[PDB]
Amino acid sequence: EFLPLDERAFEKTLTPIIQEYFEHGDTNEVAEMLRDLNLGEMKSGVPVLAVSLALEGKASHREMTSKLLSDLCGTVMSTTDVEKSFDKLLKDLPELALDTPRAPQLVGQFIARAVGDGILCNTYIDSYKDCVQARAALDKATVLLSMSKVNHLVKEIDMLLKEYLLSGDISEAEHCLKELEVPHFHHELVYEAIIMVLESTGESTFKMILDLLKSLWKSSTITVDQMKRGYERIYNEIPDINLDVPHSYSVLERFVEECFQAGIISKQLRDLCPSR
């Protein structure tokens, strides 16, 4: 452990290096600067500082931090340093949550992405042993990783939806949805969401998808246009989907009717659904 004096000199020196990186994005520049600082056993403090700085910053700063961790590991910092970082990050989680209410989830994202970059191991989560917040972070990591087993936007929607089907958390799906900031492309969520409902087996996904759409409509998240666009896309492709996914029309017209009866689509949208 270190004295609060040396912890302050560390923060003071490193904050403008990290805060600047967020601005120039040059990972190599940071690498060189950290080399000249000749950090001893306080190397593991770099990912701790960078993550907590990122948490308090723009959404883009979190991705940038992940890249930084991946790049710095195996050059100026070992995997042991990185592991020690995430250990403390999970300990300081309740105090990080004070400044960033969603810290658990975002630390989950940091972990999963660290495992994906190979700077954390895939056995790190399972080998961790109080504190609900800490468990929240690990649970987010697991879900993100296991689900992870071009259309970048659709890929984000796919994962958003898959996560929602696993947890059933409307709020998490809605929040994470906005985070994407794509108001004129929510028709992509609707379309993709419906596809899952037709491809599903059992009345489980159907009911889930329906719930989500109802919630997202009432909270003014998915405007009429986006919502209408999504349905029109399905109605356009259903003669084809029918050919590959047995009884697609029957599922679709049950779904469209449920949505109309719940009052989330107009009579026009309902009526425009092909009967065949």
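Each residue's number is its place along the chain shown, starting with 1.
From the backbone N, Cα and C atoms, a Cβ is placed for every residue, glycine too.
Positions annotated as domain 'MI 2' by Swiss-Prot: 152-275.
Its Cβ placed at the centre, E20 (mutagenesis position) has 14 other Cβ atoms within 10 Å. In the three-state DSSP scheme, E20 (mutagenesis position) is classed as helix. Among the mutagenesis experiments that Swiss-Prot reports, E20 to A (Swiss-Prot position 174) is described with the note: Reduced inhibition of EIF4A1 helicase activity.
Quoted from Swiss-Prot, the note attached to the mutagenesis of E56 to A (Swiss-Prot position 210) states: Reduced inhibition of EIF4A1 helicase activity. Strongly reduced inhibition of translation. A simple way to gauge crowding: the CB of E56 (mutagenesis position) has 12 other CB atoms within 10 angstroms, across all the protein chains here.
Annotation of the published mutagenesis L98 to A (Swiss-Prot position 252) in Swiss-Prot: Strongly reduced interaction with EIF4A1. Reduced inhibition of EIF4A1 helicase activity. Strongly reduced inhibition of translation; the original residue is retained in the structure shown. In the three-state DSSP scheme, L98 (mutagenesis position) falls into the coil class. Its Cβ taken as reference, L98 (mutagenesis position) is surrounded by 8 other Cβ atoms within 10 Å in the chains shown.
Swiss-Prot lists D99 to A (Swiss-Prot position 253) among its mutagenesis entries, and the accompanying note reads: Strongly reduced interaction with EIF4A1. Strongly reduced inhibition of translation. Reduced inhibition of EIF4A1 helicase activity.
In Swiss-Prot, a mutagenesis experiment is listed as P101 to A (Swiss-Prot position 255), annotated with the note Reduced inhibition of EIF4A1 helicase activity. Strongly reduced inhibition of translation. Every protein chain shown contributes to the tally, and the Cβ of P101 (mutagenesis position) ends up with 10 other Cβ atoms within 10 Å.
Here Swiss-Prot describes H184 to A (Swiss-Prot position 358) as a published mutagenesis experiment; the accompanying note says: Strongly reduced interaction with EIF4A1. Listed in sequence order, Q226 are the same-chain residues at least 6 apart in sequence whose CB falls under 8 Å from the CB of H184 (mutagenesis position).
DSSP assigns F185 (mutagenesis position) to a helix. Under mutagenesis, Swiss-Prot gives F185 to A (Swiss-Prot position 359) with this note: Strongly reduced inhibition of EIF4A1. Strongly reduced inhibition of translation.
A mutagenesis experiment is reported in Swiss-Prot for this position, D240 to A (Swiss-Prot position 414), and the note states: Strongly reduced interaction with EIF4A1. Strongly reduced inhibition of translation. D240 (mutagenesis position) carries a helical DSSP state (H, G or I).
The Cβ of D244 (mutagenesis position) lies under 8 Å from the Cβ of no residue that is in the same chain and 6 or more residues away along the sequence. According to Swiss-Prot, the mutagenesis experiment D244 to A (Swiss-Prot position 418) carries this note: Reduced interaction with EIF4A1. Strongly reduced inhibition of translation.
Under the heading of mutagenesis, Swiss-Prot lists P246 to A (Swiss-Prot position 420) and annotates it as follows: Strongly reduced interaction with EIF4A1. Strongly reduced inhibition of translation. Under DSSP, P246 (mutagenesis position) is assigned to coil, being neither helix nor strand in the three-state scheme.
Cα atoms of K149 and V150 lie 17 Å apart, with 17 unmodelled residues in the deposited structure between them. Note on proximity: of the mutagenesis positions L98, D99, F185, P246, the one nearest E20 (mutagenesis position) is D99, by Cα distance.
Applying an 8 A CB threshold to same-chain residues 6+ apart, the list for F185 (mutagenesis position) reads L153, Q226.
3 residues between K129 and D130 have no modelled coordinates; the flanking Cα atoms are 8 Å apart.
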